[PDB]
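What follows is a single structure, written as structure tokens, with notes after it.
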Number of protein chains: 2
Amino acid sequence: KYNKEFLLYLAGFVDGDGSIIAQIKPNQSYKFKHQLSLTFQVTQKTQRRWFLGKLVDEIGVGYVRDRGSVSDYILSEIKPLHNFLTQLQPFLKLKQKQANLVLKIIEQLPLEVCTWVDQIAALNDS
Amino acid sequence: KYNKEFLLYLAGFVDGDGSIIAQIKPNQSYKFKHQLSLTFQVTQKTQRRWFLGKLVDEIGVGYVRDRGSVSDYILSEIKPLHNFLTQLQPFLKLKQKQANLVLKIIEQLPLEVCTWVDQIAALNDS
């Protein structure tokens, strides 16, 4: 996937309403554990999910999630997440700080590892 | 003022967090009256108004407004409002419905006049 023309746009809308959220989920058990998730998302009022359906078609990869009065586009996990984020990034501005921070995690994962997430404190506590 | 390169971006961020608000203010007295205002705006947490200061410098024309925990870029009135909106518009998507609707009002004003505003019901009541 190659874009660049509208990649300029989506950086805008993202910097507007666009979450490059990343988090650590429990694994190997349940409480203080070890297995993460990196997620790009956009959530518009269910009033207009067609744009959210447009995001999916423009971006190709992804899905819309119906959550009541709001729905949301969720790319999901590393696979298509690296082709997208990598391409977006250069049209940075606001939220493209973590565009990189996420792109960082999406790499070399065989301890400075699973540490970037908290650093991704875009007002996320603990 | 001519842009087009980032005009693609600002359409994004606008479609994200960007108000092309328009309204009728009272005049010639006080209650049911006749004198309007067309306003482009962007309001980010005072956390990061530098972007709001960037909007002003990129867009040139405008001012940031400190309102407590939030601040906002307010272009203001027709003058620079027509060069901007007109240029933005073609990079439409979400909010560029009213980009036009506003551009409409910003014209021929000597009765279908001052009627577009309510039509600019982006969840604005009465």
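Just so it is clear, chain A uses Swiss-Prot numbers, and the residues here are 4-113, 123-138, in order.
Determined via X-ray crystallography, 3.0 Å.
In case you wondered, yes, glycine gets a Cβ from its N, Cα and C as well.
As given in Swiss-Prot:
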type	residues	note
BINDING	A:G19, A:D20	Mg(2+) 1 binding site
BINDING	A:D20	Mg(2+) 2 binding site
MUTAGEN	A:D20 to A, L or N	Loss of catalytic activity. Reduced affinity for DNA
MUTAGEN	A:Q26 to A or C	Alters the specificity of the endonuclease
MUTAGEN	A:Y33 to C, H or R	Alters the specificity of the endonuclease
MUTAGEN	A:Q44 to A, C, T, V or W	Alters the specificity of the endonuclease
MUTAGEN	A:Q47 to A, E or M	Loss of catalytic activity
MUTAGEN	A:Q47 to N	Strongly reduced affinity for DNA. No effect on catalytic activity
MUTAGEN	A:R68 to A	Loss of activity
MUTAGEN	A:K98 to A	Strongly reduced affinity for DNA. Increased catalytic activity
MUTAGEN	A:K98 to R	Strongly reduced affinity for DNA. No effect on catalytic activity
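By a Cβ separation below 8 angstroms, chain B lies close to these of the recorded positions A:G19, A:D20, A:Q44: A:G19, A:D20. Considering only the recorded positions A:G19, A:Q44, A:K98, the residue whose Cα is spatially closest to the Cα of A:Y33 (mutagenesis position) is A:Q44. Spanning 9 unmodelled residues, the straight-line distance from the Cα of A:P113 to the Cα of A:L123 measures 10 Å. Over all protein chains present, the Cβ of A:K98 (mutagenesis position) has 17 other Cβ atoms lying within 10 Å.
For A:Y33 (mutagenesis position), the Cβ neighbour count at a 10 Å cut-off comes to 7, with all displayed protein chains included. Put simply, of the mutagenesis positions A:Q26, A:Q47, A:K98, the one whose Cα is nearest the Cα of A:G19 (Mg(2+) 1 binding site) is A:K98. It is 8 Å from the Cα atom of A:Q47 (mutagenesis position) to that of A:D20 (mutagenesis position).
DSSP assigns A:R68 (mutagenesis position) to a strand.
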